[PDB]
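Heads up, the thing below is written out as structure tokens.
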Amino acid sequence: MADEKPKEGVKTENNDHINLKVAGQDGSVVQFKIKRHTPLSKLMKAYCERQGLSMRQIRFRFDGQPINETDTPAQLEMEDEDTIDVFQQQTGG
């Protein structure tokens, strides 16, 4: 209900929104629906929060290059239903 649509009457998002999927070392993949101009950081942090991972423990990577919260999906010119590579950067103690 309100978790997907506001109390407003006429509203729509025909914007260019793409689906991004992220794959971890475990083989666990999560799918997200965000806008091309929307920071992927949202889905990235959402991934670790739901998966039980830390940003200091893992890292996202696309097009071979590492992803940051300062990166947007439109910069990498990625398409919907593409896959993100996550790896464990756990080093310390």
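A Cβ is built for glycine as well, from the same backbone N, Cα and C atoms used for every other residue.
Under the three-state DSSP scheme, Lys11 (mutagenesis position) falls in the coil class. What Swiss-Prot notes for the published mutagenesis of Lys11 to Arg is this: Abolishes the formation of poly(SUMO) chains.
Taking a C-beta cut-off of under 8 angstroms and a sequence separation of 6 or more, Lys33 (mutagenesis position) has the following same-chain neighbours: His17, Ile18, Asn19. For the recorded site, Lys33 (mutagenesis position), the DSSP three-state label reads strand. What Swiss-Prot says about the mutagenesis result for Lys33 to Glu is this: Significantly impairs sumoylation of MTA1.
Annotation of the published mutagenesis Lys35 to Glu in Swiss-Prot: Significantly impairs sumoylation of MTA1; the original residue is retained in the structure shown. Other Cβ atoms within 10 Å of the Cβ of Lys35 (mutagenesis position), summed over all protein chains shown, number 14.
Take the CB of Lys42 (mutagenesis position) and look out to 10 A: across all protein chains shown you find 12 other CB atoms. One mutagenesis experiment catalogued in Swiss-Prot, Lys42 to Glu, is accompanied by this note: Significantly impairs sumoylation of MTA1.
Rounded to the nearest whole angstrom, the C-alpha distance between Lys35 (mutagenesis position) and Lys42 (mutagenesis position) is 11.
Between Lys11 (mutagenesis position) and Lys42 (mutagenesis position), the C-alpha separation comes to 22 Å.
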